[PDB]
Each structure stands twice: as C-alpha cells, then as structure tokens.
There are 2 protein chains.
Amino acid sequence: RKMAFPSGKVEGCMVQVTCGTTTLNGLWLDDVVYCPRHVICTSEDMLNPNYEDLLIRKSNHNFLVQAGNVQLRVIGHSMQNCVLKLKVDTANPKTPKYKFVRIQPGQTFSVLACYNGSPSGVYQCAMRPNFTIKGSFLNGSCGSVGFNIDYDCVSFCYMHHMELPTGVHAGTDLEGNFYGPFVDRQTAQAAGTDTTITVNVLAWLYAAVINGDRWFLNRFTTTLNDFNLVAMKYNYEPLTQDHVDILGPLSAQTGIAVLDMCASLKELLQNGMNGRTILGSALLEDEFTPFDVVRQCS
Amino acid sequence: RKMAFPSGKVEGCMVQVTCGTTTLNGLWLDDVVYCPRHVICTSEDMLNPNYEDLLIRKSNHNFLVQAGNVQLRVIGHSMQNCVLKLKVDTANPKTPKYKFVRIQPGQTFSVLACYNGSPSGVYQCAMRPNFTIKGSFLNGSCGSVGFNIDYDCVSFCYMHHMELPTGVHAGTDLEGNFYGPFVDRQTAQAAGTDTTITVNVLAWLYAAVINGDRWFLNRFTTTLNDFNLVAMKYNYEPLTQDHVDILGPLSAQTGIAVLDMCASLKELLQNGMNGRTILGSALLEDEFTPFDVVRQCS
Ligand SMILES: *[C@H](O)[C@H](C[C@@H]1CCNC1=O)NC(=O)[C@H](CC(C)C)NC(=O)OCc1ccccc1
Ligand SMILES: *[C@H](O)[C@H](C[C@@H]1CCNC1=O)NC(=O)[C@H](CC(C)C)NC(=O)OCc1ccccc1
C-alpha cells in the first residue's frame, strides 16, 4: 500500500492568507506565516509580475491571516525567493518540532492538500526526475505543503504554487526556491521529459522478495553498465553506486546483492509481467523509496 | 490519486492498551477507551478463547492504558461483542464530534495504522463485497480504526482485528460486530469469493475522462438490465438504480449518460484493455466511490 504520514501535526499549522481577492494557504510555525508570494498578485499581475514592486505597495494591513475565523495580526512582511513571510503577533502553540529541507528527485513525501486553510485530504507522492509531482490540486490549493516525519520532527520539503500544462505540479522548498526550472508566473512552461526512478523500482522488487511472491524472480545476472542500456531505453534514471547502499538494508535482508535484481527488471522491460501483477500493481511501481519499503515491512 | 481524509482528529484519540503480555491500540473518546477484546487473551488463549471466561477472570488493574506518556486509570470495563470498553477517570479533551457507523460493501474509509498507541501511517480502503479489506497491517496494529469525515464529524466505521491467510484483513464496526463471517479466534478462516465493485469502477472511468483519458469511450448504449447480465459473468456486483442516481453528478459534469458509460465498460469486459492503461493502470480500479471522485475533482 501507498501510505501517508499522519497529518495532525501539519494540520495544526495551516492557515488562510488573503490579500485583496486571492486566498491561499499559509504555514504557521512559531510567529511566522509562510505562503506563496503570488498571493499579492491580482488576476493579471500573474502573467508578468514584478513581485518586488507589487510587494512595495503592500503593507502589513493588506494581509488577512485567519486560523479558523480568528484573525491573526500581521506585524511584518518579507519576501524570500518565491515565498512570503508574514510575522504575526501570536506564536502557533501547535508548532511541531520541525525543519526545512530540500529533497532530491526520487525522494517521497506526503502532501496535505488544503483549501481556504482547511485540510481536505492527504496523499503520498514523489518528486519526479523532472521536478514535477503527480498530485491532485485544484484552485485555492497553493500554499499546501509536503512533508516527512522522523520521530517527532516534521521535515517540510514542498509548498505548492502551480499546475503545469500536462496536469502535474510545481513548487518550491520552504525557502521559496522552486524545484526545477519553473517560475511563479502564469505562462506555458516546459514540463520536461521524465524518467523512471530506478532505485525505487529496485526497492519495490526487493519488497516482492521479502513479502513473498517473487515470480518475476529469474535466473540471470548482469553488472552495472549494460543494465543501464536496454532500460535507459524504457527511460530509467542512472542508478549511481550511492543509491546502491541506501538499497543496502534490503539487499542484506533478502540476501540479494543489487543485481540478480537488475536482471529481473530486465525481463519486465523485456517481455512485461506477462499480464501478471507484483504486490498489487499490474505495472512496475517507482514511487517507493527503500526507506518506504523498510518502514512498511517494519 | 487515492486520498485519505486528514487524520489529526483521530490521532488525538489513539492510546495504547495493555493487558499482561498483550499490547494493542485503543480509541479514546470522552471517558471511554474501545479496543479489540482479544487484548485479554494470551498467545495460547487466542487459539480458542471463551472471552467471557477470560473477562470475568479480570479486574480493572489488569488493563494498562497509556496516552503518550500519561497513564489513564481504568475504573470500569465491559464487553460489547468483539470490542472491550474501558472506562477511565479522565475524558479525552481532544475528543472530536464523532459517530459510529456500519458501512456497506463498496464504501471507502481512511485507515490510521497505529503501533503502541502511536500513529504510523494513513491510507484508503474499501469494504470488499466479501467484507474483507486489502490493508497494510502488522503485529501491534489491532485497535487501529477506519473513518470518514463529514465537515467536522469523524464517523468511525472499522476497527482492526485480523489478517486472513490470503493477506487481506478483517474486523468490526465500533460496536464490535465483524464485517463478514469471521471470528476473533486465531484459526485459519477463508473469506469467500470476492466480486468487483461496479458502481466504483464507473466512478473511476468518469474520473479518467475528467483527467483526459478517453480512449475507452464507445458510442454504443445499453439497458441497465442488459448491463447487469454481462457484468454478472465477470463477477461484477449488480448495478442498482440507486447506484445510477449516485453517478448522476459525474454524468452531468462530463455529459456522458451512466448507461452509455456502462456500454463502454461492457466493451472493456468483453475485449480486455489490449495493453492500454486507464489513468496509468492495467486493471480497472474499483476502490473509488462516486463521492471520492467528486470530492477530489471539486
Ligand atoms: C494556486 O492556488 C494555484 C494552483 C493551481 C490551480 C489549479 N491547480 C493548481 O495546481 N496556482 C495558480 O493558479 C497559478 C498562479 C501563478 C501565479 C503561478 N497559475 C497556474 O497554475 O497556471 C498554470 C496552469 C497551467 C495549466 C493548467 C492549470 C494551471
Ligand atoms: C492484532 O494486533 C493482530 C494484527 C494482525 C497481525 C499481523 N497482521 C494483522 O493484521 N491480530 C491477530 O494476530 C489475530 C488475533 C485474533 C485472531 C485473536 N490473528 C491474526 O491476525 O492472524 C494471525 C497472524 C499473526 C502474524 C502474522 C499474520 C497473521
């Protein structure tokens, strides 16, 4: 099963930010509210916004932050890359222990989709090699965050800004820097040709070996270099050698060093599953980290 | 995408319940903790328990409940079918507006998987027509619950007790009545042959149209009864008029009559998918309801 982190600690940080006509969501940690900076744009400064001068003309009194129907007072505003920061006069007493990280393509996280500051639902998604995510997001959803958890700490890794022509989504880390070559302005922009997350496909074959039925399992072996070619053709990312021993635990538990493994991914890009399905998916699955496999078998 | 309801309201009601060697999760609402009654069994008892034998042989102090760090004093106990009800001297201040509901086959709910009283993950499930669910659950997971939300109100519908031999799962409503012909005994049980949830498959074909994927549309048309005849043969639940009604929503926003979308699915069942995906998959997905489709497309 694809599984999301429990969302309570992030729900307790979600607020509604309105500036003029635009409402979106804010992230309220301590006495600071983070939200996408295009909240300060009207329907039409959005096509080529000069954010610096948009923001000049805004003052604290132009921002309506609400936790429920309770207004939080804005007492300062600043722009950091593509996110806005609003100092409010109340520290969120729900503030989890947390930090801001910038994730890598292939890494997974959980999205807490919200609308008008109220959580709608939660889902697990991955950062594609072309820096999009395959999410469900509608209008008013910008400012929603992705996150991971480690014990008590919430690691905020994504904030939402944009849908792309092809239906996928684009956003920034919590310091406002976009993932990939995207800009927060309403223009057609390059999706970018995507690839399969090789390390996660191997994580998930391992899960097959663990949780039982390894029918895919075949009796042939390879090394690193040829492995790249015929699948690089079905468009698979370079497995390095340091994806390698994040796959170390799963190799040690199954007994299988990385490459009998490769050579059965061969045959699944060499003559399909033969109509068969591994663990619940009639296709190869590439949105499970090795850590995702260990967590869930753990 | 499969989207679970946000989980914070349930997370604040989850506690650990211990009785001797046996530990699992409980649901802490007002001044009552509910958990699976096989918490009272030893490894050996669970072979063939007479739960009323076992329960008359215990007093309050044999139950240890913990809410994070803090122990809750059990001051009463009580059994309602397959769930135990433990009264405690404190009311859970995080108790939401809630309800207890028994759901029908085909309905969905989100599951908050917990271990030792602590949330670990959240995902969606359907009640199969055979009254099992295709979960992800290990030892210590019992007591985790399934629920839906409805504005402010968490309606609990599932409590977890068991993995059948085939890897699927079985449990009770929160009054403790099993979904299906199972019992809280550790003895091998079979679930009975599953069917496919038809009304949901149509809801996912509609979902697919909305998201640009329309190769499967035909322009044949069919009777409700003609459709159920063919469907039957492929082990699809009857499609009721109610189900037709329920689909009406999605039938407006796409301009496809239910019955014509039946015609297309009927062609899908007589001829297979010949190598094509719908919404990415080589199988027809039946674990989205109408309501889960609207919710995530409005
Ligand atoms: C912010 O709430 C919103 C999120 C979008 C809207 C629907 N689904 C989403 O992901 N962002 C915008 O509406 C964005 C504002 C600009 C200042 C970046 N405009 C936008 O998303 O245009 C790109 C697009 C291309 C194709 C379809 C839909 C949107
Ligand atoms: C409750 O904590 C536990 C959850 C099972 C354990 C593995 N995955 C689950 O969902 N329930 C039981 O152990 C249950 C006990 C009642 C029948 C008294 N028996 C059961 O689920 O099947 C036994 C089993 C044990 C270990 C692995 C797989 C199945």
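Following Swiss-Prot, chain A residues are numbered 3267-3564, in order.
Heads up, header says this was done by X-ray crystallography, 2.3 Å.
In case you wondered, yes, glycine gets a Cβ from its N, Cα and C as well.
A:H3304 (active site, for 3CL-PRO activity) has a Cβ environment of 25 other Cβ atoms inside 10 Å. Marked as active site, for 3CL-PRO activity by Swiss-Prot on the basis of sequence analysis: A:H3304.
Taking all protein chains in view, 24 other C-beta atoms sit within 10 angstroms of the C-beta of A:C3408 (active site, nucleophile). In this structure, A:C3408 (active site, nucleophile) belongs to neither helix nor strand by DSSP; it is coil. Per Swiss-Prot, active site, nucleophile is recorded for A:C3408.
For A:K3353 to R, Swiss-Prot lists a natural variant annotated as follows: In strain: Beta/B.1.351. Residues within less than 8 Å, Cβ to Cβ, of A:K3353 (variant position) and separated from it by at least 6 positions along the same chain comprise A:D3297, A:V3298, A:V3299, A:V3340, A:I3341, A:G3342, A:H3343, A:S3344.
Listed in Swiss-Prot as a natural variant, A:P3395 to H is described as follows: In strain: Omicron/BA.1, Omicron/BA.2, Omicron/BA.2.12.1, Omicron/BA.2.75, Omicron/BA.4, Omicron/BA.5, Omicron/BQ.1.1, Omicron/XBB.1.5, Omicron/EG.5.1. Secondary structure from DSSP puts A:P3395 (variant position) in coil. There are 22 other CB atoms within 10 A of the CB of A:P3395 (variant position), with all protein chains counted.
A natural variant is reported in Swiss-Prot for this position, A:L3468 to V, and the note states: In strain: Zeta/P.2. Secondary structure at A:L3468 (variant position), as computed by DSSP, is helix.
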All-chain count of other Cβ atoms within 10 Å of A:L3468 (variant position): 26
Nearest recorded site to A:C3408 (active site, nucleophile) by CA-CA distance, among recorded positions A:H3304, A:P3395, A:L3468: A:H3304
Recorded positions near ligand 1 among A:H3304, A:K3353, A:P3395, A:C3408, A:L3468 (Cβ under 6 Å): A:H3304, A:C3408
Rounded Cα separation (Å) that holds between A:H3304 (active site, for 3CL-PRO activity) and A:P3395 (variant position): 26
Cα separation, A:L3468 (variant position) to A:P3395 (variant position) (Å, whole number): 16
